[PDB]
Amino acid sequence: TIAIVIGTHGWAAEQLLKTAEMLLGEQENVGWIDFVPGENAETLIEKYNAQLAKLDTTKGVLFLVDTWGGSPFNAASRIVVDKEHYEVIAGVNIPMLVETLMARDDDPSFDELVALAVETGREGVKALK
Amino acid sequence: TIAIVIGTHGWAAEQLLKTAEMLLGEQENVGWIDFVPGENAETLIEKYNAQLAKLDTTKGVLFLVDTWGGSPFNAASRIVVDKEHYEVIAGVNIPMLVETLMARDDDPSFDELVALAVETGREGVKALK
Amino acid sequence: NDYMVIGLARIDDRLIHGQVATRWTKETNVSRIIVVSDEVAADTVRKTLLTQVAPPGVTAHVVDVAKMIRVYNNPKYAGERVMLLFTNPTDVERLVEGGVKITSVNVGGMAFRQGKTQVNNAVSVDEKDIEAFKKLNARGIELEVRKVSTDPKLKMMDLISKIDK
């Protein structure tokens, strides 16, 4: 399947994955990194690369990060730059993770998965009222 | 300020708060709960109530939860039902948490904060491309 | 000269504050903004906030003085109009010494502080800031002090001349 790597400031990426697996069962071909004060984008690029070495990236890689413009985002941006089937999507939330992981198994195309992740992430934000 | 309570399946709520505090500094008047397999909505209602007892809820309470329809959402829904200035917003992400915590200090009205949280949560989901 | 084009050099210890950056961006027709400061570059939290509030259609970058000289040494931005943001005139003289070409420097604002002398409503200079301005003027570089483009332009030397001789 398409590889997914989650990165967030601090130690939330591992827990967002754990939450998803509590809903969907353990997932394959998913990696994550943490970002600790003192580290820079270059440290993070190495961390992302070490995770990718263990993933099947033949169909592509989707980096799901916490916020636009943070170090996790900046480092992921430097990796995907001239790579086909590599994308970075900011604002990762549980609706995005769950929908994306579910669709991934039905072997969608890369563009289809990227579009679904953005759409479900946004539609997942809703007030009860 | 307006109270914020974060709830997700698993143990991600505490980490989403930690991530936010890594960006903004330690926050006051914020609570969180976890949801473990075996627990039901009634357990969660008690957990939310115990957290609220420690918060200043005079200006209102905003429950930020992982997904629409899960137990964390269902339990929070039962608490806010006929309460003024109580709302539940699903799809919590870092952009939503950061913007919401920042605005809260400028003492916005409850409706203003709820609207900002939904808007920033959705606008925070964006692909690099 | 056949490389990047400095659309404008604004000095401000606050970098982006209010709409000074919004209005100056549209009036200066700038689509890129580069921040040169080692202290800010070392603040990953501040960089994230500045990058997330970067005006729409405008990109904000954060680099150090050494890295900035290299970005300018790349013709990839030739013709591109970029705005340079500095926190102190000392960092401006450093870029000039690296062979950076500057025709004029604009003083946007400087947080006042004890031991410094107030030259404008919100512009303060220390014996070090003044010394840097004098060197730029000795090189034929123009020095103008102004908070907004709509306010009257004053000469840095004139303000310092009525204070420091």
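Shown for chain B, in order and in Swiss-Prot numbering: 2-130.
Going by what the header records, the deposited coordinates were determined by solution NMR.
Cβ coordinates are placed from backbone N, Cα and C, and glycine is handled just like the others.
Taken from Swiss-Prot, the feature domain 'PTS EIIA type-4' covers B:2-124, and the record attributes it to sequence analysis.
DSSP assigns B:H10 (mutagenesis position) to coil, not to a helix or a strand. Sequence-distant neighbours of B:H10 (mutagenesis position): residues of the same chain at least 6 apart with a C-beta under 8 Å from its C-beta are B:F36, B:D67, B:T68, B:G71, B:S72, B:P73. Quoted from Swiss-Prot, the note attached to the mutagenesis of B:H10 to C states: Loss of phosphotransferase activity. Unable to dimerize.
Record note (Swiss-Prot), mutagenesis B:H10 to E: Results in the formation of a single complex corresponding to the productive phosphoryl transfer complex. The unchanged residue is displayed.
According to Swiss-Prot, the active site, tele-phosphohistidine intermediate annotation covers B:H10.
Looking at Swiss-Prot, the entry for mutagenesis of B:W12 to F says: Slight phosphotransferase activity. Unable to dimerize. There are 17 other Cβ atoms within 10 Å of the Cβ belonging to B:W12 (mutagenesis position).
B:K48 to C appears in Swiss-Prot as a mutagenesis experiment; the accompanying note says: Retains more than 50% of phosphotransferase activity. The Cβ of B:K48 (mutagenesis position) has 20 neighbouring Cβ atoms from other residues within 10 Å, across all protein chains displayed.
Taking all protein chains in view, 19 other C-beta atoms sit within 10 angstroms of the C-beta of B:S72 (mutagenesis position). When secondary structure is read from DSSP and collapsed to three states, B:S72 (mutagenesis position) falls in the helix class. One mutagenesis experiment named in Swiss-Prot is B:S72 to C, and its note says Slight phosphotransferase activity. Unable to dimerize.
In sequence order, B:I3, B:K60, B:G61, B:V62, B:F111 are the residues near B:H86 (mutagenesis position), counting only same-chain partners six or more apart with C-beta under 8 A. Annotation of the published mutagenesis B:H86 to N in Swiss-Prot: Loss of phosphotransferase activity; the original residue is retained in the structure shown.
Neighbour list (B:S110 (mutagenesis position), Cβ cut-off 8 Å, at least 6 residues apart, same chain): empty. Per Swiss-Prot, mutagenesis B:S110 to C is noted as: Retains more than 50% of phosphotransferase activity.
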Do you know offhand how many angstrom separate B:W12 (mutagenesis position) and B:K48 (mutagenesis position) by C-alpha? 14
Taking Cβ distances under 8 Å as the criterion, give the subset of the mutagenesis positions B:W12, B:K48, B:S72, B:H86, B:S110 near chain A, ordered by sequence. B:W12
